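Here's the structure we're looking at; comments come further down.
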Number of protein chains: 4
Amino acid sequence: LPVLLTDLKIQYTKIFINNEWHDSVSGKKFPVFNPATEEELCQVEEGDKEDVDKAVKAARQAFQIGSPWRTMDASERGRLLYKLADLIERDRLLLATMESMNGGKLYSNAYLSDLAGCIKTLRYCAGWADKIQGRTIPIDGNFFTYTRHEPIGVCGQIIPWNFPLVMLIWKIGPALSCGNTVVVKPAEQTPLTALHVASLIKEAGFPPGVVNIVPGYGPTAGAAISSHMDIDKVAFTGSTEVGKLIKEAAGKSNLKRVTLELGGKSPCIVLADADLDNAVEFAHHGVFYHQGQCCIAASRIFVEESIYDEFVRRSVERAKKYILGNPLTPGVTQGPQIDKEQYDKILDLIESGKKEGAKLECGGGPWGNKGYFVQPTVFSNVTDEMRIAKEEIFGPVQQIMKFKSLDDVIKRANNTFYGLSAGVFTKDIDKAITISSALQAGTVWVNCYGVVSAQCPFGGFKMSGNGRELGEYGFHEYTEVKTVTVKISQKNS
Amino acid sequence: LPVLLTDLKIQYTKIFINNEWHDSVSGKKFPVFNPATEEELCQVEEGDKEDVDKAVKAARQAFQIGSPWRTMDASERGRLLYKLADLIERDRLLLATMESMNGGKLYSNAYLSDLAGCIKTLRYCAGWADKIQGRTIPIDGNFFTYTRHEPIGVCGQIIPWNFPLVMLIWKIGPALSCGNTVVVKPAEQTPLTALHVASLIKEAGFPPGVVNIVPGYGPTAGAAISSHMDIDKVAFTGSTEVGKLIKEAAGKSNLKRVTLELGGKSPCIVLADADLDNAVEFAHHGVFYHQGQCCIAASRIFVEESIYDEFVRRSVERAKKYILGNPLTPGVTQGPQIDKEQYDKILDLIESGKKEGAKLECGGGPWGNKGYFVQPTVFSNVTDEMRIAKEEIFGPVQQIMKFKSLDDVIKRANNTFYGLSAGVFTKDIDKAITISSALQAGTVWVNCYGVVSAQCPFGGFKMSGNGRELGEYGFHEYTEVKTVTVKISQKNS
Amino acid sequence: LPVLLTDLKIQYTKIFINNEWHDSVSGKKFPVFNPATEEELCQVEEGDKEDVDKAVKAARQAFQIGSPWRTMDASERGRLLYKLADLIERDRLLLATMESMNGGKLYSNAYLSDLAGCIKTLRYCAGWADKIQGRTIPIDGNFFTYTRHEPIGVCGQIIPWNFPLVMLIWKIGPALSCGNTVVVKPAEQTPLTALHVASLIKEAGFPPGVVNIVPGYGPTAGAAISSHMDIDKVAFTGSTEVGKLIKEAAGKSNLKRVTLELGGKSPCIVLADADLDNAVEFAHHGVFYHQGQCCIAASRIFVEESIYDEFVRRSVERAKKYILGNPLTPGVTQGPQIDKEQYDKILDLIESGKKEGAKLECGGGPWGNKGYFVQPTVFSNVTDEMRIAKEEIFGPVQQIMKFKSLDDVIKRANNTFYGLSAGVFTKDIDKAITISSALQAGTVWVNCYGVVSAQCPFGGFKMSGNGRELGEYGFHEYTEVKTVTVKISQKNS
Amino acid sequence: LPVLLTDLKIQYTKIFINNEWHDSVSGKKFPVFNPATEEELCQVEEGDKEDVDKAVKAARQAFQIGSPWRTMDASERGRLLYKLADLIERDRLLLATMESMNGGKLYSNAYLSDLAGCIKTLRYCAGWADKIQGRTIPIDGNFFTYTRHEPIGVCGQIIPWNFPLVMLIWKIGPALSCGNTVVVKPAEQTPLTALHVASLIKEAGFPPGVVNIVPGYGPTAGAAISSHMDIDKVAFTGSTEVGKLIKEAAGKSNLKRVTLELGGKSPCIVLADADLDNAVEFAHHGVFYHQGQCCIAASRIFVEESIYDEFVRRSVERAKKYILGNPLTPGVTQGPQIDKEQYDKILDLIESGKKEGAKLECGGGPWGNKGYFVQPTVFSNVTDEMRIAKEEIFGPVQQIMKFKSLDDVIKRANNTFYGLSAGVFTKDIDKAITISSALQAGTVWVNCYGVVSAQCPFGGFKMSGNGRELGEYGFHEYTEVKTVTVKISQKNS
Ligand SMILES: [Cl-]
Ligand SMILES: [Cl-]
Ligand SMILES: [Cl-]
Ligand SMILES: [Cl-]
Ligand SMILES: [Yb+3]
Ligand SMILES: [Yb+3]
Ligand SMILES: [Yb+3]
Ligand SMILES: [Yb+3]
């Protein structure tokens, strides 16, 4: 784990449009904070409807027929993306520090996991650019028919604060690989890494207007994107609540395409025959990773009666081993929550757990004199009606439940409007296949949890999302199919 | 062209749920009319929110893990669909008569085109049932990862009145092939063919609750479908205006998946080098087919200056050759519009053409003492600002425009919020490919128009739709991808 | 199990070319026998090089550009195949009787398994006809590039005697679905079902010359096919020995494409944790099905030491329960071997088992006064060097071996030039996945054996074959890819 | 066009096995020559059957289950290939010089075309590594079935002398991307670039034994590869004559898979309406590129009568503009033929053209006092029976023929056992599509010629080849499909 041997200096704080740095039309700025100290890190230009309009015009112009981005070889789009990955690799130390400092993310994770995933995902996407293909089709009658899988056009992309850099790349990688242009609105909490990446997009040689980055707030800049009459598609990751507003606004405006990656209340099912230590470790990591600030948090763990007490005991032992503090210090194993609103919501939910009669096993309160820290918390004897069993906590709070009937626990696992992911722990082949088939979740892990790679599509069932990101399948939502049918004198097979 | 040698008797008029016939919960009925005579044909049970709720419960139960529809071989779903096609083929005379009588559709077309397309499309879809496949994926790390392309679940399907039988099959064929269950709401104007098909679904042996058909009105039964908290996906074909309401309601309710096939204002571009007679014939058929009541109507025809006068002349000659009347009588070549609302809208638009200074070449008024008939109408010297150049008419009204610059005419062709289809007429290879690439339309025909087959995906760019129907690509919107990732000791390529 | 209530009458005995029945050019005929009685059933026209030449000219003419088979809609090729399946279904009783009588196949199996598989496979293939698609490709430079997946042309298809009807359809179904024309040479032992099917091909309405059937001998008619200068592809199922001659002759003649489905010496690995009764039953059925006359016979069963004695005991109990006799009589559970040569080879191999010191558990000799019957035979304590452990027996002879080390048994399983299939019996998820990955076999069954369906590709590793049949992947070997690259002024994504 | 500013020094001349440099088992060496001067460049170790055996053992060991190459992430195989491309890019000057000096290839072409194509193709292949996917399949019955697209194993790859570096990468790129190990035998005329690349394979960090390079002769080392009992697949590019021997030897040995890219006698058809200057230029470049030493040489140009004289005139003008000499000197536009055998064959064929009565328009003899130079030669009034119209010349010799009937000229174009490529020159959409459909050739160019890219599959019909290289489709011949079918209690869609 190497480190940045010089203090981090912030440089890019302006709106990025047509590969140039712009002040906001209003001239207004907004503060960016460090969640571990509660102090301001810098001021960033506040983009609003006027700044989004400017970005969309730039993206539209870069998408015009005959433009450099439209006419360059698909393989050259791929080359630009591979170059961008090499540049992010070059700036790995500074990006990981910036991510840790701005996002409250453990530095070891930011460096070893987030930045590695960013680079790997970009390289994966670069490889697809010249492999996106349409079809020739044996239509009835004397015609030659083919399809083009064209880019859609201008894509508005709203990035969350939990994995700012990784999610930036999950959105721009496929969009750019397919030949779209983008208007990106990073989270108001975490715009800094995106703006540094914008500097590298310019350096890599992307044509101007292909990527535009407008920092600002959700209700202003985000709503402007979702309601814009000349944005062809919006991609959003965040709360199911905002996802509903995005989908509504797309309908009311211009029927723009929508992909959504939203909340979860993901279940694990631990059968009596499971490797118990493996299940305890993965379920733990599943819920506590990045201070519980993952959509796929394993937030309902159902364990068969006969191993339930042992599971809870081993779980509690594991949860008591954390060292809270500044995420930049080596040996620290839990950072802060992102901000006050999230912090408040987590404490309010923990209070309902206590009140509604869940058994508190450890934690259950705040920590420290500054920073938005929550003690890692475990609740056992949780029942399905409790707030902590129904609502996404997005904090370091583990719920452990008991079951005796597999039919019943699958019904309980599925009894939610969420459906992002699930885990199944068992040594039985038949159970692994049949339970994973029966769970209403977009990703099911068997004897593991939280394994996400560029090669696999990822997305939710039900209210956890619309569409998929990554893998071969995820590229589909960044193309628009055009059928061309040509009259011919005589067709032959 | 054989005919039904006995008078048509109407039999199926009730709500179809769990393969049984139900009265409406309210007990209310609504009238169904013949648009050629303005007389009532029968009374049909009026489904509302209570009847939709009943249908969705039935569809949900038929979709449960372990149910007959979920556990039967994919190849058996295909067999049921091929059986259903054979039954529709058996009842071809009666279905085509019912379609002609109820829908105002020329009988020769209903028999030779609509019913043939219904049967062919069903047979095509039947063939896909056991060919829908997921992937095994070479994920990073020691894991085995695969995907399942599962059915989504309960699909609400809202069918238009213009092609009631064909569009019923375009929706149910793929949905059922993929293993979904469906709640169908046929158009209030045209429920009769759908209910007859329901009788054949029962006869073919589909399990109960797999297909449920609830006749009724858009604002009541349609809104109930779009806003239902346990419908996983809604598919709608109709006006862009209603499409916007559907997408809004999906967002506000349960974030259900939405596919929309909506209006158009589709352009044709006729180059000076085109086979003129071929272009005149296809552009004519393109706009006048089924009394102009096609989403893909070729409603803006741009013709190069030097051949423009000849094109208009030959167009007018062709448009003056129709015989209006009852669509059941042999030799009749134009039937009525579907209803009063459509009729009014068409006459009001024709009035704006005259008023705003378009040149009326033929037609321009109503016809007859009964039935919703409009004279076939041609306007030349149309300009881009006129109501008839901007708004979907959905009537027998042809607009012919002049151009001299190809750059300019592509911009004019694309200058609309619509984007369903387009036509290009030229003998030049380079022009055919480059113009078709530049047009923002889901289907582009070259030297033809209106060629639609089961093998080709069909759908709109921009506000003409979201998603695609038919072809390999159209099956994607009736599946939900689940990724399963299994921990293993050691992976090998 | 219904039966033919009238004595079977043989009708079609001539060469089938251009949908007409031909005598042999020489005028010669050859006898066809019943293997259960050793008596002649009829005389069939003996096709030779002159008759193959005539068939290839017919197939070539039916494949010419502009011919009915080349110009008909892909969907119509599919319709013809679905019609042919309906006709085979209609003649199911007579075909199953003919198969049983001619092939020595148990009637219950012929009716319930072979004929059902024939019909299902044809219906599967029919579904692919209009779903075979090429690609549009984003090539570097200003070009439009697409591919056509064309039929190859005239395909010579050499069918084995073990599953004459099923294998006829495995070859012609995909070939015809893809738009090829075929010259078929059924096994000299079993030409009768193929000729009846030819009568149904004519009845279904296939254009003449699309399917031609030339009965005759391997060294004459088969060699003529393999060495023909105007056959584009040869498909052969049979012994690895003949497969080598076919591949050699394709190289020496016209470099025709070759697919081969050849012998096996397929292993099963039974782990100590396996469901023992399930493993015993599947391994038994795996080796004894159709008198052991299956390429995939489970002819080396490796069982973990601790359950080995119990496995052998339960295996022997199962093998002693057969009733030998005429395959048409209800209750009979083992028919004869196909002919003298196979019969001799089986007895000679059984003699080596005894001689080389394998432990004979049951059987080990001939049965009856007529017909080519072999007692069902089990050998335990078999070692890897014995003839019965190395050579394909193609008879009712089970070999059971012991192992203690999983590493070692995988090496033993793989230590063969064969590689058609394998079985793994275990309750452990990790073992199932890792063992199946490590086995060098085209199909690996887990906790089952011999499960073959139209939807799955099937074929060998190593000397068990070249290429795959059936599934999506199997259709590839019946197309030829043509790339078309068109110069254009300017490409756009 | 930058150049190597230091004299080229040859370094790598030994056999490359397990990432180490080996002398030949015999200790023998063979000379390598410069074809422009006829002088020896160096001595290289002569690999024979003993050296191939050593290479195959190394490749087999690197392919064992549990080895680094088998267990590394697919994405890491891709990374190694992208690294190798970066290294070839770094050594571009030296590789292009070595190619020019050893291969007789014009330096500008070697640098700007060959090396660029090498790098681009490697980068394309790198992108596929983690995108090779199998399927999950909805089989009949209660089973879970999936497929693995595994690497085949040890691939023997025999590279031609005409494009030594490009063809090396066309073979190793896909093979390695798919996870195979390789034993490569470069052409005896041109081993030097391959051995330098081997040095870069070691530097990039490929595991030992994954790539092994054995220089030597065709009849010894090549035959050893083709006949080896433990090589799973052989890929060969070269003469159709040797291709036949390779396919024969694969059949006689171990039924190894064979892909062949062989000769051509490719036709162009120039219609009267074609852009004549464009057609003349592409047809010229098509036949004369790299001294005519391309499999796809446009060696039969059929031109419509009315433009034939003008075409010949303009062709002859173009062919008279070459400057022959050493391919390293700027401004030189034609290098030597590769060796004496090729040189002799070309002069002998040119002599038949004169003798059999073709009209000699220019050239027709040798050039210079040293080097294997042939004057660029044009023959008009060529007829279909002449040796120069039937046999692959593989030299700078253009044949121009006359036609009047399009039906007849397509028959003439197709009347050959070859089928690699073809060109069609016309402005007519219908003709372009229908002629390209009717030509029996693997690649058809329209209004261009010789356009080859990594994204497009390439290969022959008929005796010009078996299989395809490059594009998505070309990756298929470097995988082996394994079906895994798992018994389950109950399947659900
Ligand atoms: Cl498509
Ligand atoms: Cl997928
Ligand atoms: Cl392809
Ligand atoms: Cl597959
Ligand atoms: Yb505080
Ligand atoms: Yb009226
Ligand atoms: Yb005997
Ligand atoms: Yb000389």
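Numbers in chain A track Swiss-Prot; the residues on display, in order, are 9-501.
Quick reminder: no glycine exception, Cβ is built from N, Cα and C everywhere.
The feature active site, proton acceptor is assigned by Swiss-Prot to A:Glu269, with experimental evidence given as support. Neighbour list (A:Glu269 (active site, proton acceptor), Cβ cut-off 8 Å, at least 6 residues apart, same chain): A:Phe244, A:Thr245, A:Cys303, A:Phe466, A:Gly467, A:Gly468, A:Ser472, A:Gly473, A:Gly475, A:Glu477.
Swiss-Prot lists A:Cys303 with the feature active site, nucleophile. When Cβ atoms from all protein chains are considered, those within 10 Å of A:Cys303 (active site, nucleophile) total 25, not counting its own.
Under the heading NAD(+) binding site, Swiss-Prot lists A:167-170, A:193-196, A:226-227, A:246-247, A:269-271, A:349-353, A:400-402, citing experimental evidence as support. In sequence order, no residues are near A:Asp352 (NAD(+) binding site), counting only same-chain partners six or more apart with C-beta under 8 A. For the recorded site, A:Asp352 (NAD(+) binding site), the DSSP three-state label reads helix.
Cβ neighbour count for A:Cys302 (mutagenesis position): 22 (other Cβ atoms within 10 Å of its Cβ, all protein chains included). A:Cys302 to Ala or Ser appears in Swiss-Prot as a published mutagenesis result, with the remark: Does not prevent inhibition by duocarmycin analogs.
Under its mutagenesis annotations, Swiss-Prot gives A:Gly458 to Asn the following note: No significant effect on aldehyde dehydrogenase activity. Prevents the inhibition by ALDH1A1-specific inhibitors. In sequence order, A:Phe290, A:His293, A:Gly294, A:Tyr297, A:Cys302, A:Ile304, A:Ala306 make up the list of same-chain residues 6 or more apart from A:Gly458 (mutagenesis position) whose Cβ falls under 8 Å from its Cβ.
When secondary structure is read from DSSP and collapsed to three states, A:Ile401 (NAD(+) binding site) falls in the coil class.
A:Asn170 (NAD(+) binding site) has a Cβ environment of 24 other Cβ atoms inside 10 Å. Proximity of A:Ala195 (NAD(+) binding site) to non-local residues of its own chain (separation of 6 or more, Cβ distance below 8 Å) is seen for A:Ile167, A:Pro168, A:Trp169, A:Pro172, given in sequence order. Ranking the binding-site residues A:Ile167, A:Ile401 by the number of CB atoms within 10 A of their own CB puts A:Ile167 at the top. Other C-beta atoms found within 10 angstroms of the C-beta of A:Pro227 (NAD(+) binding site) number 11, with every protein chain shown included. Just so you know, the Cβ of A:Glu349 (NAD(+) binding site) picks up 11 other Cβ atoms within 10 Å once every protein chain is counted. Secondary structure at A:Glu269 (active site, proton acceptor), taken from DSSP and collapsed to helix, strand or coil, is strand.
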